[PDB]
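Visitor: Here it is, the structure, as structure tokens.
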Amino acid sequence: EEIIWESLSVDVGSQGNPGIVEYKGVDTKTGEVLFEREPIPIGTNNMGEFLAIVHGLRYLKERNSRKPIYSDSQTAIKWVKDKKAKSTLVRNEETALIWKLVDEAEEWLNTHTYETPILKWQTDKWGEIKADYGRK
RNA sequence: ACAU
DNA sequence: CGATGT
Ligand SMILES: [K+]
Ligand SMILES: [K+]
Ligand SMILES: [K+]
Ligand SMILES: [Mg+2]
Ligand SMILES: [Mg+2]
């Protein structure tokens, strides 16, 4: 319908999928970058999208902000709602870091509360989410 | 099919 | 063209 401009938008970026994963959050209205995660050597698109949302929740909670979060990822929105990231990525030495971060994000969801609405960014109607990396 |  | 997900 109408974009809620008073919001936080998040997105993953990658080099390969699976591959190097990063993410960032921006002010939807202005494009100001509010947070960025240092690249993680191996992860998936969906793990990164999940981590981005959870980080947004933690960022907004620490700041006493009731703004919603936009994500373009149907998968990650569902994983956050379920508090469970149902990733197929093998757990081995190479993927230990991304799985550690995912496990820690689930743990945070299971021990904290929030009212933040997590909303689907309607890419087909609005174009790319404002946190996008411009790599496609 | 749809969403990345 | 390849991949990750519901
Ligand atoms: K997109
Ligand atoms: K991109
Ligand atoms: K598919
Ligand atoms: Mg995205
Ligand atoms: Mg993007």
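In order, the residues displayed for chain A correspond to 61-196 in Swiss-Prot numbering, which applies throughout.
Positions of Cβ are set from backbone N, Cα and C atoms, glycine also.
Marked as Mg(2+) 2 binding site by Swiss-Prot: A:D71, A:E109, A:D132. The Mg(2+) 1 binding site annotation in Swiss-Prot covers A:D71, A:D192 and rests on experimental evidence. Listed in Swiss-Prot as a mutagenesis experiment, A:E109 to Q is described as follows: Loss of activity. Swiss-Prot lists A:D132 to N among its mutagenesis entries, and the accompanying note reads: Loss of activity. The mutagenesis experiment A:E188 to Q is recorded by Swiss-Prot, whose note states: No effect. Under the heading of mutagenesis, Swiss-Prot lists A:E188 to A and annotates it as follows: Strongly reduces activity. Listed in Swiss-Prot is the mutagenesis experiment A:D192 to N, annotated as follows: Strongly reduced activity with manganese. Loss of activity with magnesium.
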Visitor: What does the structure give for the C-alpha distance between A:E109 (mutagenesis position) and A:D192 (mutagenesis position)? Integer Å is fine.
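Guide: Between the alpha carbons of A:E109 (mutagenesis position) and A:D192 (mutagenesis position) there are 11 Å.
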Visitor: Determine, from DSSP, whether A:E109 (mutagenesis position) sits in helix, strand or coil.
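Guide: In the DSSP reduction, A:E109 (mutagenesis position) maps to helix.
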Visitor: At a 10 Å cut-off from the C-beta of A:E109 (mutagenesis position), count the other C-beta atoms across all protein chains.
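Guide: Result for A:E109 (mutagenesis position): 24 other Cβ atoms within 10 Å.
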Visitor: Can you check which residues sit near A:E188 (mutagenesis position), meaning Cβ under 8 Å from its Cβ, same chain, 6 or more apart in sequence, and list them in order?
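Guide: In sequence order, the residues whose Cβ lies under 8 Å from that of A:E188 (mutagenesis position) (at least 6 apart) are A:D132, A:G194.
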Visitor: Taking the recorded Mg(2+) 2 site as A:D71, A:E109, A:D132, identify the other residues of that chain whose CB atom sits within 8 Å of the mean position of the site's CB atoms, giving them in sequence order.
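Guide: Same chain, not in A:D71, A:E109, A:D132, Cβ within 8 Å: A:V70, A:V72, A:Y83, A:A112, A:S131, A:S133, A:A136, A:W181, A:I189, A:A191, A:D192.
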